[PDB]
Amino acid sequence: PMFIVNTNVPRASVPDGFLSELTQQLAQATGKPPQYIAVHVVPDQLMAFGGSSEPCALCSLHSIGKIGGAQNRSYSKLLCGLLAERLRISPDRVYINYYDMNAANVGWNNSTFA
Amino acid sequence: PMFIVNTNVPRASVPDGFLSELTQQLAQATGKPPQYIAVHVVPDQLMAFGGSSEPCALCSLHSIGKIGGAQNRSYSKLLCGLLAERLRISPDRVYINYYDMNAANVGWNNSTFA
Amino acid sequence: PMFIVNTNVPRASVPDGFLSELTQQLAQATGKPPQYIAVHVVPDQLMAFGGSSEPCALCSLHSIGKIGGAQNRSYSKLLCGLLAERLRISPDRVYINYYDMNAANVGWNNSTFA
Ligand SMILES: CC(=O)C[C@H](O)CC(=N)c1ccc(O)c(F)c1
Ligand SMILES: CC(=O)C[C@H](O)CC(=N)c1ccc(O)c(F)c1
Ligand SMILES: CC(=O)C[C@H](O)CC(=N)c1ccc(O)c(F)c1
Ligand SMILES: [Cl-]
Ligand SMILES: [Cl-]
Ligand SMILES: [Cl-]
Ligand SMILES: [Cl-]
Ligand SMILES: [Cl-]
Ligand SMILES: [Cl-]
């Protein structure tokens, strides 16, 4: 899976261990081995949410399977919890787009997963 | 909705009030309340369009509904208009990707919109 | 088409002409004229792949058609090859998301391709 967070919080406010924490927590949540999980955090962004620029985050989670109505509701709680505690972002200022991808449309290691 | 603009134009050329202009204009265009609109502007990017590094922009608008043939033409006119007027980017050097998302695939505040 | 590469490799490690090579090679691979290829390279990112912060990349290729099983394998070989040779990123630390988009959902020049 691939998890991306874009945020206006400054780089200094993103803990050094945040990417590893996200990796491990997403591995548990998706049931995928952590070696497969990629994480990308983009701080210092020029953003607004609801016309205001208090801390906020725009995220996406991409996976081959393990995406669906109930699962996504559960991922939102996991990810809002982490963003709230580690980045101090209110959960009502977080959007997460979920993508359930076909293996044929995910490239890796000179090929695709298909 | 969520609107993202990636451009090679320098930060200094992004007018103050641009995020608010995008928020309000998108509210009127989509008919969605401004409190749900998220906007993200990323200047100073390393990009090319047609091989040329003259000003360009790569955008994306994500929405639950309010996306379609007719609506997208209207959004493109509005958004290229703003990028031309405010950022001095030629409309033929702008791409906008439109995403009509299922409510179940959009996380917000510890749940999804489904 | 639109190709985006996000990487933790430093900017100084992206060779001069990389955006031109991507434009040219993607035009050849997709069969699309190079005038309509947009490329976006984002170095110096805060990223992890499998919990390691060694060089990695997360990419996407969006196209109206020219996306499918066999084609995507070919694009992945091409693109992972370039990331390995030019940016020194191991192919097993690259993900590429492929998106086959409807013309009605791609804005350009004040309109859409629909
Ligand atoms: C199950 C595995 O061995 C590898 C994973 O399936 C890769 C994966 N789920 C994956 C990686 C990047 C993506 O962007 C994505 F949508 C899915
Ligand atoms: C008025 C509402 O019910 C909330 C909005 O409809 C949410 C929305 N359309 C929305 C927000 C962020 C997204 O990334 C997205 F794809 C859709
Ligand atoms: C006449 C053409 O060949 C136009 C191209 O098909 C544009 C194209 N495939 C394209 C451009 C930007 C995009 O973001 C995208 F998803 C697709
Ligand atoms: Cl720390
Ligand atoms: Cl589910
Ligand atoms: Cl897919
Ligand atoms: Cl969706
Ligand atoms: Cl194919
Ligand atoms: Cl589409």
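Residues displayed in chain A correspond, in order, to Swiss-Prot positions 2-115.
This entry, so its header tells us, was determined using X-ray crystallography, 1.5 Å.
The backbone N, Cα and C atoms fix where each Cβ goes, and this holds for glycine too.
All protein chains included, A:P2 (active site, proton acceptor) registers 23 other Cβ atoms within 10 Å of its own Cβ. Here Swiss-Prot flags A:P2 as active site, proton acceptor, drawing on similarity to another entry.
Sequence-distant contacts of A:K33 (substrate binding site), defined as residues of its own chain at least six apart whose C-beta falls under 8 angstroms from its C-beta, comprise A:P2, A:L27, A:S64, A:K67. The feature substrate binding site is assigned by Swiss-Prot to A:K33, A:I65, A:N98, with experimental evidence given as support.
Here the residue is the original one, but Swiss-Prot notes a mutagenesis experiment at this spot, A:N111 to C: Causes formation of interchain disulfide bonds with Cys-81 from another subunit. Taken residue by residue with DSSP, A:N111 (mutagenesis position) is part of neither helix nor strand, so it is coil.
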Under 8 Å by Cβ from A:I65 (substrate binding site), counting only residues of that chain that are 6 or more apart: A:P2, A:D101, A:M102, A:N103, A:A104, A:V107, A:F114
Neighbour count (Cβ, 10 Å) for A:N98 (substrate binding site): 18
Binding residues A:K33, A:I65, A:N98 (substrate) - maximum C-alpha distance in whole Å: 19
Nearest-integer angstrom distance between the alpha carbons (Cα) of A:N111 (mutagenesis position) and A:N98 (substrate binding site): 27
A:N98 (substrate binding site) in three-state DSSP notation: strand
Close-lying recorded positions around ligand 1 among A:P2, A:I65, A:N98, A:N111, where CB distance stays under 6 Å: A:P2, A:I65
